[PDB]
4 protein chains.
Amino acid sequence: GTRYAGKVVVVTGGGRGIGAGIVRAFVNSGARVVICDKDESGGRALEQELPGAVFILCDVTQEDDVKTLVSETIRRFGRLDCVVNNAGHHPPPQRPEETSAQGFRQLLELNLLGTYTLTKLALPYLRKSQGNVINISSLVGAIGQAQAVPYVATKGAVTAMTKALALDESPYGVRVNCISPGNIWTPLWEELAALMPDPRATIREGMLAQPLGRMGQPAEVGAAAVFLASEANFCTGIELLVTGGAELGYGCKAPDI
Amino acid sequence: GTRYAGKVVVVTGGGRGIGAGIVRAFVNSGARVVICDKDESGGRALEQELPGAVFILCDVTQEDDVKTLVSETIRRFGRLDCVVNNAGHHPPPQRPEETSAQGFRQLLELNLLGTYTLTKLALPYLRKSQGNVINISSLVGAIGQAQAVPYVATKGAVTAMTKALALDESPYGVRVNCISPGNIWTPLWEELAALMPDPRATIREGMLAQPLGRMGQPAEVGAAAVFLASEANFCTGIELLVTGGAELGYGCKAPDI
Amino acid sequence: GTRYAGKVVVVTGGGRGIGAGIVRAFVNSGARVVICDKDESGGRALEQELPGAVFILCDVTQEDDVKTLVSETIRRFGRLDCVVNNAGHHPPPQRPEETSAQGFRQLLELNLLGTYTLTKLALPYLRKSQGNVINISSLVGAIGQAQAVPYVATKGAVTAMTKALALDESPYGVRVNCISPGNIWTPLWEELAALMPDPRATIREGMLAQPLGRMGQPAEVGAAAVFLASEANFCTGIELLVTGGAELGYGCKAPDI
Amino acid sequence: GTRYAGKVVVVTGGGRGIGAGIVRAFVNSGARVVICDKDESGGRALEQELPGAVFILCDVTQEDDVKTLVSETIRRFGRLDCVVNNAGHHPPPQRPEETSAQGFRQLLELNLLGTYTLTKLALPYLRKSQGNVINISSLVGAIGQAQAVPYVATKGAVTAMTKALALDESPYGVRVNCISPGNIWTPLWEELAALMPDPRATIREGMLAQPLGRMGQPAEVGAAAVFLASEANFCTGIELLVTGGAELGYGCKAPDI
Ligand SMILES: NC(=O)c1ccc[n+]([C@@H]2O[C@H](COP(=O)([O-])OP(=O)(O)OC[C@H]3O[C@@H](n4cnc5c(N)ncnc54)[C@H](O)[C@@H]3O)[C@@H](O)[C@H]2O)c1
Ligand SMILES: NC(=O)c1ccc[n+]([C@@H]2O[C@H](COP(=O)([O-])OP(=O)(O)OC[C@H]3O[C@@H](n4cnc5c(N)ncnc54)[C@H](O)[C@@H]3O)[C@@H](O)[C@H]2O)c1
Ligand SMILES: NC(=O)c1ccc[n+]([C@@H]2O[C@H](COP(=O)([O-])OP(=O)(O)OC[C@H]3O[C@@H](n4cnc5c(N)ncnc54)[C@H](O)[C@@H]3O)[C@@H](O)[C@H]2O)c1
Ligand SMILES: NC(=O)c1ccc[n+]([C@@H]2O[C@H](COP(=O)([O-])OP(=O)(O)OC[C@H]3O[C@@H](n4cnc5c(N)ncnc54)[C@H](O)[C@@H]3O)[C@@H](O)[C@H]2O)c1
Ligand SMILES: O=C(c1ccc(F)c(O)c1)c1ccc2ccccc2n1
Ligand SMILES: O=C(c1ccc(F)c(O)c1)c1ccc2ccccc2n1
Ligand SMILES: O=C(c1ccc(F)c(O)c1)c1ccc2ccccc2n1
Ligand SMILES: O=C(c1ccc(F)c(O)c1)c1ccc2ccccc2n1
Ligand SMILES: OC[C@H]1O[C@@H](O)[C@H](O)[C@@H](O)[C@@H]1O
Ligand SMILES: OC[C@H]1O[C@@H](O)[C@H](O)[C@@H](O)[C@@H]1O
Ligand SMILES: OC[C@H]1O[C@@H](O)[C@H](O)[C@@H](O)[C@@H]1O
Ligand SMILES: OC[C@H]1O[C@@H](O)[C@H](O)[C@@H](O)[C@@H]1O
Ligand code: NA
Ligand code: NA
Ligand code: NA
Ligand code: NA
């Protein structure tokens, strides 16, 4: 309850799923948390539930929303120590020929440029506090995924951007790291599975993609985020895998012709 | 002179630098090559110089230019076997706070979406020929670079997109690979160095960033591209490093406090 | 003080350096710790200093020493939750032609087979407790190091072995992870630097190999180990980098000929 | 037929499987090849079949055999340009608790130290010719494999050793690279499958572990080796994946508990 006491954290997309798990983990570590989300429902309830968390409506694709998010965080709490760029989306499975450049641009706006924009506006305050940035990327940025060309590209960009910014901000004492989750059971996972012919079979395949035989939990991503913020003082530019071992070994991906 | 005989290759940004080296390597392997570039000067001369290469003016950020590039390649040569997505740019060094979302969008349009667009329009023809895609990414997508947040992000996206598309096109027999060059001596390298306070010192630092103690040549990237196209039939989704060992070992990147 | 309460941890090479930092971190988390070392001096003092830590003399290259280490841990504390395989050595810099197969075998015995042997003897007890294995590898297993062919090979083996065992033990609920430190200021670092022509210059080069501009501390590796043991329940087979960003960007490793 | 004309290549384990494919590829490129193998049957026949290849009986675990291999290569052909360290073995699947330290030592002797020993004895001659080293590692050194702790560890060591030696030999102009094959259809693959309850099912699983839906061929590893030797002059310390995409995407490796 004291690992991150006295610190102020902003979590984007904090109203449900991984983001809400990260919010809870930081509150449990003693921090004050600003929950950013484009939707009011989950985040407002979380603000009522958790002493030490407050909700600010903010769409990270809207630069003026993000400017207000940062200025209100500083006005209300007087410092900013950690930004967790969690807001993002995975579209339904799409074959490459079914994608469009305009859909790709829109997904880049959320998954990549929203992370870029908040980070940029927050960095002057993170420099003052020797704070840190945590980006939520994805394992599939590293290893690929089927029927997800735009999504995979956006997460490869987030992971690479994390390393570039880590280099640039290292002289100023600001660490920049990312977490790459694998299959985490969240409302997005449940929504995507419900679109499939056999949702239950899709969910079973998702569980068995991990050597551990289950999906991950938001709380497990949250613990990884609290570690990076509060105890990983010699880590910058890392990609922390929270995947249950999905990237390990041979599997079903499809004699020598 | 026969490793890729009878095949038809499109090289974007083929008028100078790495692209021209790739053009030359494919012509030397027996292929017919379409040189795409937004600038006429280098590519037109290359078409006069090389029997088997022709020049088509085409800005890869302009979807209708790219549509015409593909339709003219098919009209003139009757097949398409390999697309090399080489067109790209590295801006001058820029501190993160000096970047803009709009500059970032513009660089994504070239380095990422131009590659996406040509690949999409070419894939129906590559399926017919069991052809392949070669994207020119960058080592710094993998390891980061200072003062280059947008550039690094675009190359992380290209490398990840390569793996996603490799998965999607594997059932159709179309391989998708990338080359990640390190420091290659090209007109872009020379132009960026000339902007620096001490261009000669910048160039010396660039040479010594490699264990091999020199920069790479366009011809060396070209040989790697010809290998991927013509002889790497069990390679898909790989990132072929052509970096002189820059990613190896400890170096100068900046007692325990 | 409660994150790992009630748990029992064995740390090899725990008498000084990173190992002692790991011992301290686990004691501070509420665990009981068995300090294994081949030398009595540091570990015996640490046992007097820390309530909750005890010292067992044990050379991890001697199978019967390791058998007794495990049986005494169980006899004295009734369970085993975590094994930290930290014992290892880095020889002085050696050019490849100055190495020997017999020196290579000896270093494999310590850095690789000692880790293998303790893990094997501990796994029946870790299965009962759903415990975990933490191996201390090295960044240079991943990126290489000059004048260290045998050492680098042993750490590449440890990191790979970690992933293999993670796969094998996943059905039994036992996680297997590794930490790859970069330059950590330890008595070994100080001893190796003292052998060099200009020890102070060697130490300065070591600090500047990190974007953060300093070396790491044993306490920072220890915090990473406590995270992996106590809060990383969806992590198995990962390589957690604790390197200060040394693997990022271009540096001094040595125009196109 | 001229890419590697006038050059002299040693291939260990060249009598069958991948090694024989590499021998054939180098002969087809114009090189003279010394086939090293511990067994006479395949290699002697290959020497009769291929003008430009000769067979030398040599067990790479026996230092005096390897000394004679190098001295006879120089005596008979007057130079040495490339060493391909292909000899190696994969034991039958073994659960971790079924392995032994002594079995692990024996596999290290072949897969790791045999590569080390030939490389060491060859390097004085490779320096004179600005030649290169190609080690045959494995994809599973990078991603792990089930029931193969010793094997995986040996290949992680080979890949890491490749990078270390690349650093050390870069000032002398000698490149050191590795190839990491995935599932390649070889007599070893066929022998291991025949040990399983349902060999045909094991082979089908092996094919489907690749997005390409087949296993690789020795000839495909051979083409990769010829590329590294003859045309990859700015590549050193790389790991060239010849895996059919097995490392890409999610698969079958085994809702959030
Ligand atoms: N669930 C997984 O398996 C998984 C795996 C790897 C990575 N990720 C990443 O984790 C993050 C969270 O995923 P999730 O599964 O929890 O998703 P989710 O859809 O359950 O939750 C996302 C939250 O972000 C909010 N959000 C979306 N767009 C926003 C915007 N423009 N501005 C502000 N808030 C916005 C949503 O309203 C929602 O509350 C995403 O970046 C995702 O790419 C998820
Ligand atoms: N030079 C290096 O060290 C280096 C290193 C790693 C990666 N790369 C990548 O290699 C590629 C080539 O780089 P280079 O150094 O040869 O650059 P360059 O600037 O010398 O050549 C690039 C060529 O692409 C053309 N081009 C640019 N924008 C275009 C567009 N919109 N449409 C069509 N053609 C366009 C240019 O006119 C030029 O002829 C780029 O993708 C770059 O990111 C270069
Ligand atoms: N210091 C670094 O920069 C660094 C970097 C990366 C990895 N590592 C790894 O971290 C680990 C600890 O390194 P360190 O710098 O603290 O070294 P150190 O030499 O300061 O401490 C090592 C400890 O292990 C003990 N030990 C050695 N051989 C042993 C054996 N056979 N049985 C039992 N105990 C034995 C020593 O007596 C000593 O107390 C090693 O595995 C090393 O390879 C260190
Ligand atoms: N087959 C695959 O799927 C695969 C995948 C990845 C890596 N590899 C690696 O490729 C290499 C070749 O494998 P393969 O499948 O062709 O095996 P193989 O068993 O079919 O052929 C190996 C050859 O090496 C020889 N050899 C073995 N021990 C030797 C020794 N001590 N001295 C000299 N020669 C010796 C054998 O007699 C044989 O001719 C090995 O290093 C293996 O680990 C193979
Ligand atoms: O959101 C999904 C996902 C999964 C793994 C990742 F690493 C990641 O970043 C996101 C997801 C969920 C459900 C799905 C269902 C079918 C197909 C794809 C699906 N993807
Ligand atoms: O274009 C450059 C570059 C270098 C390495 C890469 F891997 C890459 O993709 C591109 C470059 C050139 C010259 C420079 C000069 C100063 C700073 C950065 C520079 N970058
Ligand atoms: O022990 C050293 C070391 C450094 C980095 C690592 F990643 C690692 O595993 C071990 C070390 C110390 C001091 C030195 C001094 C000179 C040369 C090498 C040296 N190596
Ligand atoms: O030799 C095998 C192998 C496979 C993939 C690799 F990447 C590698 O280095 C070696 C192999 C063959 C057949 C098998 C059959 C069952 C289990 C494992 C098997 N392994
Ligand atoms: O909807 C799937 C899961 O999403 C998670 O974020 C919630 O914490 C779980 O209660 C829920 O089962
Ligand atoms: O401008 C730098 C270099 O660019 C390369 O693309 C050209 O082939 C070289 O002739 C030139 O020296
Ligand atoms: O010897 C170098 C360093 O080693 C570390 O393990 C100790 O904790 C430090 O007190 C010491 O300065
Ligand atoms: O035994 C499996 C395969 O091994 C390869 O090395 C041979 O070239 C093939 O003819 C054979 O089918
Ligand atoms: Na509240
Ligand atoms: Na022409
Ligand atoms: Na004590
Ligand atoms: Na012959």
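All residue numbers given for chain A refer to Swiss-Prot; the residues shown span 4-257, 266-268 in order.
According to its header, this structure was worked out by X-ray crystallography, 1.6 Å.
Keep in mind that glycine also has a Cβ here, set from the backbone N, Cα and C atoms.
Within the same chain, the residues at least 6 positions away from A:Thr189 (NAD(+) binding site) whose Cβ sits under 8 Å from its Cβ are A:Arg19, A:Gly20, A:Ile21, A:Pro221, listed in sequence order. DSSP assigns A:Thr189 (NAD(+) binding site) to coil, not to a helix or a strand. The annotation NAD(+) binding site is assigned in Swiss-Prot to A:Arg19, A:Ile21, A:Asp40, A:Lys41, A:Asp62, A:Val63, A:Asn89, A:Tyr154, A:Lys158, A:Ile187, A:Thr189, A:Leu191.
A:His93 (mutagenesis position) falls outside any helix or strand according to DSSP and counts as coil. One mutagenesis experiment named in Swiss-Prot is A:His93 to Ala, and its note says Increases kcat for androst-5-en-3beta,17beta-diol and 17beta-estradioll.
Around the Cβ of A:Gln148 (mutagenesis position), 23 further Cβ atoms fall within 10 Å across all displayed protein chains. A:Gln148 (mutagenesis position) carries neither a helix nor a strand DSSP state and counts as coil. Under its mutagenesis entries, Swiss-Prot includes A:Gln148 to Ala with the note: The catalytic efficiency (kcat/Km) is 30-fold increase for 17beta-estradiol and 11-fold for androst-5-en-3beta,17beta-diol.
A:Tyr154 (active site, proton acceptor) has a Cβ environment of 26 other Cβ atoms inside 10 Å. According to Swiss-Prot, the active site, proton acceptor annotation covers A:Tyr154.
Here the residue is the original one, while Swiss-Prot reports the published mutagenesis A:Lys158 to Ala with the comment Lacks of activity of testosterone 17-beta-dehydrogenase (NADP+) and estradiol 17-beta-dehydrogenase [NAD(P)+] activities. Taking Cβ-Cβ distances under 8 Å and a sequence gap of 6 or more within the same chain, the neighbours of A:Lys158 (mutagenesis position) are A:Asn114, A:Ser140, A:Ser141, A:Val143, A:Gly144, A:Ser183.
Swiss-Prot gives this note for the published mutagenesis A:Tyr253 to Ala: Lacks of activity of testosterone 17-beta-dehydrogenase (NADP+) and estradiol 17-beta-dehydrogenase [NAD(P)+] activities. DSSP classifies A:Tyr253 (mutagenesis position) as coil under the three-state reduction.
One mutagenesis experiment named in Swiss-Prot is A:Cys255 to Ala, and its note says Does not affect kcat for androst-5-en-3beta,17beta-diol and 17beta-estradiol.
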Hey, how far is A:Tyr253 (mutagenesis position) from A:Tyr154 (active site, proton acceptor), Cα to Cα, in Å?
23
How many Å separate the Cα atoms of A:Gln148 (mutagenesis position) and A:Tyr154 (active site, proton acceptor)?
9
Should one count Cβ atoms within 10 Å of each candidate's Cβ, the recorded positions A:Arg19, A:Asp62, A:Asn89, A:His93 would be headed by A:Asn89
Restricting to the same chain and to sequence separations of six or more, state which residues have a Cβ under 8 Å from that of A:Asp40 (NAD(+) binding site).
A:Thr15, A:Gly16, A:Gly17, A:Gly18, A:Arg19, A:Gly22, A:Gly46, A:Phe58, A:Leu60, A:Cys61, A:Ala90
Of A:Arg19, A:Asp40, A:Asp62, A:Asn89, A:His93, A:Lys158, the recorded positions listed, which put a C-beta under 6 Å from ligand 13? Please answer none if none do.
none
Between A:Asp62 (NAD(+) binding site) and A:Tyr154 (active site, proton acceptor), how many Å separate their Cα atoms?
19
List those recorded positions among A:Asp62, A:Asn89, A:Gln148 whose Cβ lies under 8 Å from any Cβ of chain D, in sequence order, or write 'none' if there are none.
A:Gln148
Going by DSSP, is A:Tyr154 (active site, proton acceptor) part of a helix, a strand, or coil?
helix
If you measure from the CA of A:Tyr154 (active site, proton acceptor) out to 10 Å, which recorded positions from the list A:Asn89, A:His93, A:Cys255 are inside that radius?
A:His93
